[PDB]
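Below is one structure; the comments refer to it alone.
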Amino acid sequence: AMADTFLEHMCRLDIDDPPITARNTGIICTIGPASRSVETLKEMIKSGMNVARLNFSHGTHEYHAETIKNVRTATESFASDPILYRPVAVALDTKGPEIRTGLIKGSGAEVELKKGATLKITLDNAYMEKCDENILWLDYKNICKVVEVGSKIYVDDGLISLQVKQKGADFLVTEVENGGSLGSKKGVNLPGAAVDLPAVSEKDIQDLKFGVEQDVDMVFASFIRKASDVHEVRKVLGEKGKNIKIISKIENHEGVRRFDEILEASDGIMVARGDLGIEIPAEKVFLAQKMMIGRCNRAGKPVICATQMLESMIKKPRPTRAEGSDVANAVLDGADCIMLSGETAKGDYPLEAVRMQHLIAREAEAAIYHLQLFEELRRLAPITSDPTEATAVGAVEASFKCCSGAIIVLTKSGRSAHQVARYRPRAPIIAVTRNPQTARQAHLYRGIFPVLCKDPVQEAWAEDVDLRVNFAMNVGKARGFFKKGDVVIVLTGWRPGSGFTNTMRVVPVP
Amino acid sequence: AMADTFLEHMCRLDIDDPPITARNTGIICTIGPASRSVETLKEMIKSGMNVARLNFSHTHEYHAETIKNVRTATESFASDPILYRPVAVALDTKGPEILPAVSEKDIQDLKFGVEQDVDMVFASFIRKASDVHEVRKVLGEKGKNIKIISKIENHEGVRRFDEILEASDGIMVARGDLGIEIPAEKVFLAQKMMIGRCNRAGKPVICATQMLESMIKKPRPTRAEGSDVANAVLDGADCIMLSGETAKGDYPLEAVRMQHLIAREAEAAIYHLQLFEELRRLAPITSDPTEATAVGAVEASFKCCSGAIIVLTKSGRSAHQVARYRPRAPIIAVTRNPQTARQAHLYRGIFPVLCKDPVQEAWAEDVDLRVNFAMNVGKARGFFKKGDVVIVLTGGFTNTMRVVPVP
Amino acid sequence: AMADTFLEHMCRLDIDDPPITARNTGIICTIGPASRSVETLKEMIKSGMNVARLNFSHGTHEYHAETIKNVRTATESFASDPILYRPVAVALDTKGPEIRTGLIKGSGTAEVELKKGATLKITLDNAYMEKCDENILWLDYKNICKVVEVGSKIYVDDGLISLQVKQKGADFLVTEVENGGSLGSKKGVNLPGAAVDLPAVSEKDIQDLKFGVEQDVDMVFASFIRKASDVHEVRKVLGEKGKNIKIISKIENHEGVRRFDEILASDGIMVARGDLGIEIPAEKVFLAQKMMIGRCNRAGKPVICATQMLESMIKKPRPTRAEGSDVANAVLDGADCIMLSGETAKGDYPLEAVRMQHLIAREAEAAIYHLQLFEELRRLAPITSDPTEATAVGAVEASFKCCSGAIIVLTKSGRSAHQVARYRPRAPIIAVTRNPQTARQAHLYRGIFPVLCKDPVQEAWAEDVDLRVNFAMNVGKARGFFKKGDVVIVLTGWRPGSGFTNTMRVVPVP
Amino acid sequence: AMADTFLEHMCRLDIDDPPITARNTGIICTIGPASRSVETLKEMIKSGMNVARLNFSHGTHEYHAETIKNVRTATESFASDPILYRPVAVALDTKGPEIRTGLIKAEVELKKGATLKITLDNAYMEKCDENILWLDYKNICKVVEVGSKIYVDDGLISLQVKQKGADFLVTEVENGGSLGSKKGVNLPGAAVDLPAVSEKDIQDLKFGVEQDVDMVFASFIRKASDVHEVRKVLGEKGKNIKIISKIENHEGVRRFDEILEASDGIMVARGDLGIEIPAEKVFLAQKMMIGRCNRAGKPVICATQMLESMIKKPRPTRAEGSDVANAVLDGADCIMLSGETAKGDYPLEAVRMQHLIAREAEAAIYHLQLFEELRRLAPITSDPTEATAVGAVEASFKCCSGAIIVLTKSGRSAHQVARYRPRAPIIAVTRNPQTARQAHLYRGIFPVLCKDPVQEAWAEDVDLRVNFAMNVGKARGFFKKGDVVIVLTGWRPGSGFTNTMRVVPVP
Ligand SMILES: O=C([O-])C(=O)[O-]
Ligand SMILES: O=C([O-])C(=O)[O-]
Ligand SMILES: O=C([O-])C(=O)[O-]
Ligand SMILES: O=C([O-])C(=O)[O-]
Ligand SMILES: [K+]
Ligand SMILES: [K+]
Ligand SMILES: [K+]
Ligand SMILES: [K+]
Ligand SMILES: [Mg+2]
Ligand SMILES: [Mg+2]
Ligand SMILES: [Mg+2]
């Protein structure tokens, strides 16, 4: 990042200059049958998984309870050594207002819709398991009240398109535009219709209540379109779930247009590109992506790039060039986390997909033009009387000045570490906490390596601080972030409890 | 653009702001069984193909007929020079495919390329300067004006890159073998490095391979594919390429249309305020009047938000010089040399137009007729409309810039 | 300007690097008894004078008519060679609302000495108008009793003597000497904290401005402008006959600085530091200077830095270090012209003062950080449909790209040359005009070398353009600006008359 | 510094926007007949003097010893009270290789075109007149030639060498005027061979060590060894004495970098400099040196004729007010008064004016660009103190703190903060008296001498000094209770470096 121009910075990128050990971008993995086993989850963790996502679009509460137990069992298998122990977060991703088709008729396995053929859509439950090439059932009872003749209707990842020609009280007559093979229970998208399904349905409420009961760390709330949607999710989690982070998934045109009010009410954002690239033209997704990462970076709030990042690894052991590009560019954009969906839930190469993201994220982070980034984050940040905030930016500046091996942060809520991550140091942030939930939610922020201290509280505040600082030193040495010869930054408070971070030291590693 | 910072530039990206109708990034399509027919080539031109790529990695009689179908489809529109879109022809070698810098079979394809009047050659597995020299020595004096584009597909070619760029007319980032030759996670570094240096030197760079891979079988690309095309344009790739997507896949027209749509949206999103500043800062003081005029016109086009920069040019050089400075505005290059007009597609933002009118005896009348030709092109293609402001560059050098209304 | 930061640009300044032949900053010389002879004026033109300033605070119309005649006689003594002819402007500087004391007592020493704490009576009684002394002081502001308040401070003689008002009275005020010193005759009086009710444009000023129109002056330096309406009264007086006379508003009090934006209504600005640093605290003047120069640069309007720039050269043949610095820094600030007053009107070394301002201006111009200045003037200037503006910025960019020997501009009103100067090329701007007044007014703009083409109008437009272009080419070679085989930028229009500059050429010097 | 461009920053300058209280730029006053008495020296400290300059071109050790004693008397008159106590440094300005004429016949007028013989025969040494001038440069005839120009009395009088002899040269008056006694002589272009460190210099320099001076201003430094010579004479007894090389000739400018590398600081000595090189080039030399000294983190002083007209007048010229402002905008750590305070009629007015202008200028600095460029030009470090300092200045802007409080023994740590040019004042708490006086060489360092005894428990002693700074800042109107300030201390006792930054409210 020594070059005086971004262009010169590009020219100096060198594929033979190896990156640093520490990978800063968090990796979110969707758990499914391919990755649900305790054995596999241990290897997922080893490979670099930081957050387990449980897609409540499918599966019972008993099923997800079991996955959650396997995740925690895999995770606590490493707990015997707190110096190498890596916290793993659990994320609930709601179903939300999904539209799906019914089952293909048992006669059949899948029907071919061919270009220009007619297809009837009905809401008569007699066909809900008898779908075929002439009659398609779906589960949105009021689909007729929201579409008109000429409307487009999209089916199965937007790969099949239908145009309404007749619009009836019970039925719709459609003309197959782009045809293909149609299976069972495929997603339906109605872009540019005013879909009246609730943001938080009754299933979502029970799912969210269940989330609080199983002590999940965060919620990925589907199809958020306005701030009041976020507030309903918040109300459901209630007082008991007040510490669970709400990550609004931006997946439709309205979500993008009202992004600022959604951002202000949310704890973070996911750029949910799968649905988003069907609700809005596929050529516009990258615009929406870079806008949202930029604004979250500017707000200091976590943002997740999601969906089809390594899609071909569902079936192949190495990704496409486009897919390698896309993961790098999400990190360069400024994403706090990258995510995997089918690639880990259902694919033939779950571990290969995690490892590839780990490799690309680390190459991309060394390619960041920190000179310009740190300069602009500072220019867009407000002036304030916050001791923690002035301490965090001081520490980041100092970390650049001595190319520190890490920035060590004692934090109870995680906030002090979040305030450091918002200014994007090159150096990893080792966040020492005794709060296990804090160590799991730390993964939402770029660069925070959360380590969980289980030593007793020391009576003398000074001795307690030194204990946790020394703990971070050993973690740093053990994982190879620095050695005894190096300099590190250390952020500590003047008294116990949240809100008291006001001290930055520059210390040689002992 | 405007915002004082790149970060605020990003925050202001607006999905509902439609882009200017002119698409600056060239689209290179590999022709194969899915695309070799005259009827679909006509539709590939209409959907936005600018360069037909012919992969000699697989008989000369087969390629001669594909080449004939391309020219047939191309001149199918020649009835009208105001709407005629030139299409170039590219020969891609096999190289060492399972070693000789240039093969014996490559020497036969290259010589076959000259006889077929190909506009450019994509040279596979270029590893050093001497490798290009062997290709240009084989192209000889007949293919003197064939543009040579070294494909960087190997570690050494990356390692010896500066050599190769100097010895070449352009570069292709050939990621499919590059991604097996070097670790896949390092390819974005090589891609962005090479595009940066090509942008710095004013030499064309193609970003190639797997950009819309999943459209070989599907009618819509993945989210990562859409991102890859956009980011290649934001890197500065003069052209983006399709290989299997148009050569053999089930949706060749769909692949072309999508690269057109994405490239256009990405061009709208380029942070011109910074890019123009850095290209200028990084480019040397010159005594060449055409170079001084070129950056003067680009600066003028930003100041007045010109509908276009019209460049009268014969060898294309004058127009290339404008394009390296990356105006937002389309560069309408007017030329009588058909090969110049075909080859222009290798430079971002050059919309070539071929004048078929006879020379007027008076140089002034001749200049004005060609300029009026560009005016009609831009009115018809919707680049600008009557009463808009445009930039006109005319002449042994294009040294004169005029700021004129659109009549 | 090749360094990537301003700090590194300073570090690279080099006293052994000689500067380009052409000096861009105009030099305005106040004409008085030291300088009003035809022979001395000739040497002042050879020494670098571009504008003759006539201070109508003193002298009769007959006196000033003679000066003006002598200026034109010396200027036209060079007219036989149009290649070398330097146009020379004439400026009328108004008296404005001046307050002066009377004449000292004849019997006492030419100067009476006032001592700290003494009493001094100020009177309007005309029997004392030529009998001022250390006890009683006449002055010519008949209304000063109405607008001065007890406790307010009165300043006399370039703000060197200060008085504190003690008692008000009928046709008098009783004051106590705060800062003493020697007091002479007809010294200027400042009342910084009064609502001085003298007319913005007095009857004397109206007579003087009509006489300026009669004498064909090029510009008016309007004294003590406080508001836009003041400028409009000056412009009404000049009327239709003087409609082409440039009005330069002198900013010399607090209200003028306060209402600067509305005043800048004007064609240009003078920073009149003499009265300014008495009307406001002297430590604050450089703030006012840098503010006004910056806003005039951003507006594209001429700004003059004036007064005491080389004051010690009134009596000494070389200046103080502070004076060398002030001139250089006025040019680095962005000032279009620098000015001399007593140094050329009444001092012992008028010629040496002109040559020093020439020497310093030239060195400072090579020290401007053009890389930053061009970038910022562009960024702050509006987008435009104007073909001439787009052509001008394009010429300045091209002139930087080929390090051109000059930008040749054909112009009738001046404005095409003005529009180029606004973006501050390093290269000189040779403005070829047939309009003598345009040639004289061009000196108000940084970097414009005006040349007056005497050749008859050629029948065809293209022929006529090529003549004037070749005239500019011969001017540049004869004056040492460029030589054959160098490259220059040439700006010409598509049609005779003002407003049609569109055309920019990069052409070798034949 | 909130404007996106320097141009917009200029346009937003506002004369009705009052400055902050603390003045960051140091003021160096030449003490002489006008300013020697204990009474006015006191009023000079109250008016803003920080460094007392003693010019050993003139005067005897005894005279200067009495000057030094009157400086220490006024300064300690305030010592009763360490909260308000302002330390005052003492600087010794060497004579150097000065060429001076003899005693006339007491002035003598001289006219252009006339002849003037200059002799080295020490007989006419006290019989100088319109026909024969005597000067003390014994090799002058070796180092000038027929056609050379010679300047006398601050470059006002000029002569041209028409005939050369053994002990003489025959010259024609180029610019005349009232010649006088013992005036100064310059030979621009003449390769003068006089020694950099003279015999009298060694005596004067040894005299400075015994008088406990804080810094030497070494005249006419031409090369690195010259600084090495001044340093060797100061020896181990005076190893803690800062050597400021005075740049006042063409070779000093050409050889500036190696002189900077060898010195503790630089003075831009514009008087001789603007005679040795063309006056229109002085501003380039001044901006070059202040920039390179800013880059390197070493103090730089802008001196000579900043307020020259105030020697006789109570108000300065517009050019002088602008010169002081622009020196501060250039980057200078201190500005200087010479004749204005040593012999003139208004030395308290001059000190006060330099205080007033410097304050308004520091308020006008475009910190946004300045801080960004100082970092980009400063190298990556492994020193904890250095990274802590830049981190503290970054924190400074982030919370716009009242001050950066630095505990420091040698001063170093406060110097490392200062080089990054924070807007907030740096209150450097020290128990070392020499450290507290020398700190004035560095822009922004408001030094305070803690006199309370050491406390046994280190963290008790640290807090003692910290709360001293708090009272200091609250009393001098820098901040008020509740304001945020930055505090730089050590971490572990005896660590030797200042690697701890805390963001605390003022108690
Ligand atoms: O729900 C999602 O994550 C999506 O659509 O990408
Ligand atoms: O050969 C190629 O084009 C490649 O590997 O990308
Ligand atoms: O009138 C003036 O020129 C002044 O006050 O400086
Ligand atoms: O010695 C000095 O101070 C000078 O020459 O300016
Ligand atoms: K879901
Ligand atoms: K999934
Ligand atoms: K006046
Ligand atoms: K001296
Ligand atoms: Mg979705
Ligand atoms: Mg005035
Ligand atoms: Mg000296």
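To match Swiss-Prot, the residue numbers of chain B are left as they are there, and the shown ones run 21-78, 80-119, 218-514, 520-531.
This deposition comes from X-ray crystallography, 2.2 Å.
Cβ from N, Cα, C; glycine included.
Over in Swiss-Prot, the protein carries these features:
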- B:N70, B:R106, B:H464: L-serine binding site (BINDING)
- B:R73, B:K270, B:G295, B:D296, B:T328: substrate binding site (BINDING)
- B:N75, B:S77, B:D113, B:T114: K(+) binding site (BINDING)
- B:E272, B:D296: Mg(2+) binding site (BINDING)
- B:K367 to M: Abolishes both pyruvate kinase and protein kinase activities (MUTAGEN)
- B:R399 to E: Impaired homotetramerization, leading to homodimerization and subsequent activation of the protein kinase activity (MUTAGEN)
- B:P403 to A: Significant reduction in hydroxylation and in PKM-mediated transcriptional activity of HIF1A; when associated with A-408 (MUTAGEN)
- B:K433 to Q: Mimics acetylation, promoting homodimerization and activation of the protein kinase activity (MUTAGEN)
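The Cβ of B:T328 (substrate binding site) lies under 8 Å from the Cβ of B:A293, B:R294, B:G295, B:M360, B:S362, each of which sits 6+ residues away along the same chain. Spanning 5 unmodelled residues, the gap from B:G514 to B:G520 amounts to 7 Å when taken between Cα atoms.
Once the 98 unmodelled residues between B:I119 and B:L218 are set aside, the endpoints remain 10 angstrom apart, Cα to Cα. Cβ atoms within 8 Å of the centroid of the Cβ atoms of B:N70, B:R106, B:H464 (the L-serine site) belong to the same-chain residues B:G46, B:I47, B:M69, B:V71, B:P107, B:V108, B:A109, B:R461, B:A463, B:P471, site residues excluded. A simple way to gauge crowding: the CB of B:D113 (K(+) binding site) has 25 other CB atoms within 10 angstroms, across all the protein chains here.
Within 10 Å (C-alpha to C-alpha) of B:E272 (Mg(2+) binding site) lie the following recorded positions from B:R73, B:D296, B:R399, B:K433: B:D296. Of the listed binding-site residues B:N70, B:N75, B:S77, B:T114, the Cβ environment within 10 Å is emptiest of other Cβ atoms at B:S77. What surrounds the substrate site, by Cβ distance within 8 Å of the Cβ centroid and not counting B:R73, B:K270, B:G295, B:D296, B:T328, is the set B:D113, B:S243, B:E272, B:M291, B:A293, B:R294, B:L297, B:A327, B:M360, B:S362 from the same chain. Restricting the binding-site residues B:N75, B:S77, B:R106, B:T114 to those with a CA within 10 Å of the CA of B:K367 (mutagenesis position) leaves an empty set. Burial estimate for the recorded positions (B:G295, B:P403): highest at B:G295, by number of other CB atoms within 10 Å. Reduced to three states, the DSSP call for B:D296 (substrate binding site) is helix. Each of the recorded positions B:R106, B:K270, B:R399, B:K433, B:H464 was scored by the number of other CB atoms within 10 A of its CB, and the lowest score belongs to B:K433. Cα to Cα, B:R106 (L-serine binding site) and B:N75 (K(+) binding site) are separated by 23 Å. Using a 10 Å Cα-Cα cut-off around B:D113 (K(+) binding site), the recorded positions B:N70, B:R73, B:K270, B:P403, B:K433, B:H464 reduce to B:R73, B:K270. Fewest Cβ neighbours within 10 Å among the binding-site residues B:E272, B:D296: this applies to B:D296. Summary for the recorded positions B:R73, B:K367: the Cβ-based neighbour count within 10 Å is maximal at B:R73. Among the recorded positions B:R106, B:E272, B:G295, B:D296, B:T328, B:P403, the residues whose Cβ sits under 6 Å from any atom of ligand 2 are B:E272, B:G295, B:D296, B:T328.
Reported as a whole number, the C-alpha separation between B:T114 (K(+) binding site) and B:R73 (substrate binding site) equals 11 Å.
Among the binding-site residues B:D113, B:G295, B:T328, B:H464, the ones whose Cβ sits under 8 Å from a Cβ of chain A are, in sequence order, B:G295, B:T328. Take the mean position of the Cβ atoms of B:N75, B:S77, B:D113, B:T114, the recorded K(+) site; other residues of that chain with a Cβ within 8 Å of it are B:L74, B:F76, B:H78, B:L112, B:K115, B:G116, B:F241, B:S243. Of B:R73, B:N75, B:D113, listed as binding-site residues, none is near chain D by the criterion of a Cβ under 8 Å from one of its Cβ atoms. For the pair B:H464 (L-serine binding site) and B:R399 (mutagenesis position), the C-alpha distance works out to 23 angstrom. Comparing Cα positions, B:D296 (substrate binding site) lies closest to B:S77 out of the recorded positions B:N70, B:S77, B:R399, B:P403, B:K433.
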